[PDB]
Protein chains: 6
Amino acid sequence: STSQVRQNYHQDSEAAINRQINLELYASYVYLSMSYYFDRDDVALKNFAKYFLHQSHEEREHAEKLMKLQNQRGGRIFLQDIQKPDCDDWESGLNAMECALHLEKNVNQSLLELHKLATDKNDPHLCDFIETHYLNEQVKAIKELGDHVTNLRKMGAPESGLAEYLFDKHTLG
Amino acid sequence: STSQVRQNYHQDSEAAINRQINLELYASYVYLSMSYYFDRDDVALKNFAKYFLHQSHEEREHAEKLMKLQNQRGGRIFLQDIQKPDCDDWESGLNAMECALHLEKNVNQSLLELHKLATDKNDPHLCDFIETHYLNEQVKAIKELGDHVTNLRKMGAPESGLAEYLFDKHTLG
Amino acid sequence: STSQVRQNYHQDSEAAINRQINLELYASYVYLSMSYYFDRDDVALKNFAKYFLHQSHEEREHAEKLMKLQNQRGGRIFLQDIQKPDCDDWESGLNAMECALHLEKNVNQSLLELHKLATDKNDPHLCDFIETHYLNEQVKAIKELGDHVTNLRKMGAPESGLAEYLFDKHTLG
Amino acid sequence: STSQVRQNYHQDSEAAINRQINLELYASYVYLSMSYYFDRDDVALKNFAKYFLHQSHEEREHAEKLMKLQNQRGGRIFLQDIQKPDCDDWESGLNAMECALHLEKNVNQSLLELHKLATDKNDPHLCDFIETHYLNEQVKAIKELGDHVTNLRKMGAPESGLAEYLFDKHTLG
Amino acid sequence: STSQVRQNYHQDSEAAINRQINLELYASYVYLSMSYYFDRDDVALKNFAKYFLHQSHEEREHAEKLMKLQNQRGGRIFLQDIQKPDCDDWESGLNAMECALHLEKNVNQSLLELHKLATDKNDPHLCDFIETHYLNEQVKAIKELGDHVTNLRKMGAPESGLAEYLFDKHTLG
Amino acid sequence: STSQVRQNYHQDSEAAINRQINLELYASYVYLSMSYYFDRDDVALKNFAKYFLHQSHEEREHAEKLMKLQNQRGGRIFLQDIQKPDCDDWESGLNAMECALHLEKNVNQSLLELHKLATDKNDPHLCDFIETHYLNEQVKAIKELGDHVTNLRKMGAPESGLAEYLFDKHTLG
Ligand code: NA
Ligand code: NA
Ligand code: NA
Ligand code: NA
Ligand code: NA
Ligand code: NA
Ligand code: NA
Ligand code: NA
Ligand code: NA
C-alpha cells in the first residue's frame, strides 16, 4: 500500500500534516464567523467584515496547499470534522482582533511543532516547505494583528464607537 | 433584542437558513475531499480534481450568500460543526460523479423544503431569493452531473481506465 | 424508467409542458403564415412581413426553451402534429394584428394555467421558469399588439390603404 | 370599457397599484424634504443632502415603474393628492435616518400586502413584478438605513456634531 | 431665529417662493399624468408620452432650484400638499397640448407676480434669479406649445387620428 | 384573380412548391426532434444535439426560400399540417445519422421530381432556382451524412459507447 512516490516521509509527519489541515480549516471557519458578525445591522463595520473574509479565504488556501503537499509526498489525506468557532458574537472590533491574534499564535505554535518534527525525522523537504510557505506568513500576520490591537486600544476602543468607526475607515479601508 | 431591520421574517425561516448554511458548507467540504482524491499519485486525474475543486468553491460562495441573506433580514447566524465527508477514498471518477449527483439532489430537496416554508410563512422575499439564486443553479448542476454519469457509463467506466482518462481530457479539460 | 435527474417534477407538469411546446410551435407557424401574406405582390407591406417573421422566430425560440426545460427536469418530449393556421389570407395589416393579439392572449392563458399547475404541484422551479421567461414577455407582446391595433384603427385602417402604408413605414420600419 | 390588453388583472389589484403609486410619490416627497433640510445654512451636511435627494429620485422612478405596469396590464391610473411630509425640520442626521428607516419599512409592508393580494387573486405576473423590482430593493434599503443608524448612534450622534460631520464625510461622501 | 446668511430677503418674498415651489411641483405632477395617458394601450402615442415625461422632469428641476434659492437666501422651505391634476383622461394630443399651454401661462403669470414683488421689495438678487432662470424658459415653452397647438389644428386634430399619429412621429419623434 | 406578376408559372408547379414547403418544414421538425433526443440526460451527446439543431434551422431557411419563390412568381402559399416525426426516441447517434440520410434522400427525390416538372412545363426560372439553391446542397448533405455513418460504423457504433463519445468530440465538435 506504500505510494510509489513516497520517499523519506515518516508516518508521524503524515499524521501531523493531517492535523494541520484541520487547524487551517478551523481558522478559516473562525474568520468566516467574525466576518459575518461585522456584517450585522447592529454592528455594521464593512471594512472589518472584508478584512476577516479575506483572512478566511487565505486560511482555506493554506489548508489546500497542505493537502497538495500530502499528495506530493505520497501521504493520504484524512479529513476530520471542522469544529464550530468558540463564539457566535465577537463583541467588538478590538475583541475580534484580539481573538484573531490568539488564533494566529496558536496556528504558529502548531507550525513550529511541525517544523521540529520534520527536523527530528530528517525531512528537509517538509521543513523547507513549512519555512518557505508558513512561518514568515504567520510572523507577518501576528505583527499586523498586534499593530491593529495597539491602534484600536490607543484610539479608545471598544468604549469609543468613534474609534472603531475611524479605524474601519482609515486602516482597514 | 429584535433587529431594527427585521420585517416579515419568521423564526422558523431563520432556523432553516442556519441549517442550509451548514449543508452548503458540508457540500463544500465533500467536494474538497473529492478534489484531492483525484490529485493522488495513484489516481492522477487532474481535470476531475479541478472540476471538484471549482464545485467546492461554488458551494462556499452559496453558503456565504445565505449568511448575507440572514444578516439582510435581521436574523442571527449560528454556525455548527462541519461534519467530515462520508468517504476518504472516492473509488473512481464515475463513483465520485454518482456521489456528487446524490449530494446535489439532497441539497435540492433541502432548498425545496425551505421554499415551501417561505411560502407557508408568507415570506415572498425569501421565496424569491431561493428561486432566483438556488433552484435553477441546482437543476443545472443535477442535469450536468447526470450527463457526466451517463457518458462515463457509456464509455465503459469504471472498468476501462481509458474511459476515465479520455473523459478527463475531452469533457472536463 | 425514471430519469436519474428527476426530482419534484409531476407527470401532470410534464404533460402540460408537452402541450405548451405544441402551442408555441403552432404560434410560430401562424406568424410565418402572416409574414408571407404581407410579402405577396398584391399586399406588399415589407415591414409587416418582417415584423411577423421576427415573431415567428421568437416563438420557435420559446418552444426550444421549453424542450430544454423538459430535458433539464428529466421529462420526456413527445411532439405532436403542428396544425395549419386558421387562415391562408389575413385580409389586412389591422386584421393580422388583431389575430396576433388574440393568439398572444391564448398563449398567455395557457401559460397562466401552467403556472397554476406548477404552484398546485409545489414545483417552484417550474413556476419561476414560467414567471422569468414567459409571463412578462407575453404581457409586453400583448401591450405592443394592442398599441399597434389602436394606432391602425385611429389612422383609419383597413379602409385607408394610406394608413397601413404609413404605419408600415413609421412604426414597423 | 375593458382594455383590449386586460387579462387576469383583478379590480382589487388595479386599486392596490394606484395606492402604491401614491405611497411611492409620497416617499419621494419626504426624501426631497429631508434633502433640503440638510442643505440649510444652519445644518450644512452636503452628503446627507445628496443621499436623500438620490433617494427622492429613486422613489419617483419606482412610482413611474408602477404607472407603466398599470398601463401594461390595462388598468387605469388614478392619481391622488401627494400629502406633505410629517415634518418640516428633521432635527439631525440620525433622526432623519431613523425616519427614513420607518418610511422604508412602511413601504415594504405595503408591498408585502400587494404581493399577498396578487397571490390570492392568482396573478403571477403581478406577484413576480413585485418580487423582481420591489421586494429585494426594499430589503437592501432597510439594511443600509439600519447600518447608517447603527454607525451614527455608535459614533455618538446626535449629541456629538463631530459624529454627523465625520459620517457625512466618510460614509456618505 | 434669523438665519446668519439672511440679507435683504423679505418675509413676503420667502412666502412667495414657497408658493412657487408648490406650483412647480403641481406642474410636474400634471405633466406626469399626461405622460402616462399617452402610454395607455387605447391611446398609444409614445412620443407624446416622452414629451410630457421630459416636461415633468424639467418642472421638478425648476422646483428644486427654487428650494436651493430659499436656502441660499436663508429662507425656510415649507412644503404643502401637491394637488392631483384636474383630469385623469386628457382626451387627445391636441387637448393635452392646449392644457399644457394653459398651465405654462399660469406658471408664467405667477413668476411675473414674483418678479414684481422682488422689484417692490428692492431685492435685485431675487429679481435677477427669476429673469435668468425662469422668465425666458417660460416664454420659450409657451411659444413651443403654441407652435404644437397650431400644427395639430392645421393637420386636422383631434378629428383625424392620422394627424396625431404623424405629429407624434415627425414633430415629437 | 391571376397575380399581376405571374408569367410562365404553371398551376402544377405552384402545387408542387406548396408540397415542397411542407416537406422542408417536416424535415425541420424531424431534426428538432433528433436534436432534443441527444440533449436528454440519458443520452448526453451535446455535439450531436448541436449538429441536428443546425440542420433543423437550415431546413426552416429552405422552406422560407420556397415561400419567397412562390410569392415572387405570383403563386399562392397554402400551408398544411406539419406531421410529427416517425420516432420520439432515436436510439443512438448512428441510428439518427442513418434516419437523417434516409430523410435527405427523400427530400432530394422530391426536388428531382420538381426539377423534372419545371423542365416539362418549360419553366427555366424554376428549374434554375432548384439547381442553384437546392440540388448541390442536397448532394453535399447526403455525402456528409454518408461519411458520418461510415465513420460511426467503422469505430464500432452503436455497440461501443466510446465510439459515439469520440465521434461527438472529434468530428461534430
Ligand atoms: Na494559516
Ligand atoms: Na530554507
Ligand atoms: Na449549493
Ligand atoms: Na420569482
Ligand atoms: Na411565446
Ligand atoms: Na420604493
Ligand atoms: Na417651470
Ligand atoms: Na432541405
Ligand atoms: Na443552371
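For chain A, we keep the numbers from Swiss-Prot: what you see runs 5-177, in order.
Using N, Cα and C of the backbone, Cβ positions are placed for all residues, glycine too.
What Swiss-Prot says about this protein:
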- A:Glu28, A:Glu63, A:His66: Fe cation 1 binding site (BINDING)
- A:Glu63, A:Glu108, A:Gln142: Fe cation 2 binding site (BINDING)
- A:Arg23 to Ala: Abrogates interaction with NCOA4. Fails to localize to punctate lysosomal structures (MUTAGEN)
- A:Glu28 to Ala: Reduces iron binding and oxidation rate; when associated with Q-87 (MUTAGEN)
- A:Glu108 to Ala: No effect on iron binding but the oxidation rate is severely reduced; when associated with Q-87 (MUTAGEN)
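Cβ contacts within 10 Å of A:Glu28 (mutagenesis position), excluding its own Cβ and spanning all protein chains shown: 25. Taking the Cβ of A:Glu63 (Fe cation 1 binding site) as reference, residues of its chain lying under 8 Å away and at least six apart in sequence are, in sequence order, A:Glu28, A:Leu29, A:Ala31, A:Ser32, A:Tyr35. For A:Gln142 (Fe cation 2 binding site), the nearest of the recorded positions A:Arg23, A:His66, A:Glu108 in terms of C-alpha separation is A:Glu108. Within 8 Å of the centroid defined by the CB atoms of A:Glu63, A:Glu108, A:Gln142, the record's Fe cation 2 site, lie the Cβ atoms of A:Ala31, A:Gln59, A:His66, A:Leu107, A:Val111, A:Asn112, A:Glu141, A:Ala145, A:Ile146, excluding the listed residues themselves.
Residues A:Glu28, A:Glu63, A:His66 make up the record's Fe cation 1 site, and a Cβ search at 8 Å around their centroid adds A:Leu27, A:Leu29, A:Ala31, A:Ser32, A:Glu62, A:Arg64, A:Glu65, A:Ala67, A:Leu70, A:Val111 from the same chain. In sequence order, A:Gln142, A:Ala145, A:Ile146, A:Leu149 are the residues near A:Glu108 (mutagenesis position), counting only same-chain partners six or more apart with C-beta under 8 A. Here the recorded positions are A:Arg23, A:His66, and the one ringed by the most other CB atoms within 10 angstroms is A:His66. Rounded to a whole number, the distance between the Cα atoms of A:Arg23 (mutagenesis position) and A:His66 (Fe cation 1 binding site) is 13 Å.
Proximity to ligand 1 (Cβ under 6 Å from any of its atoms) holds for these recorded positions out of A:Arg23, A:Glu28, A:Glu63, A:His66, A:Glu108: A:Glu28, A:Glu63, A:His66. Other Cβ atoms within 10 Å of the Cβ of A:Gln142 (Fe cation 2 binding site), summed over all protein chains shown, number 19.
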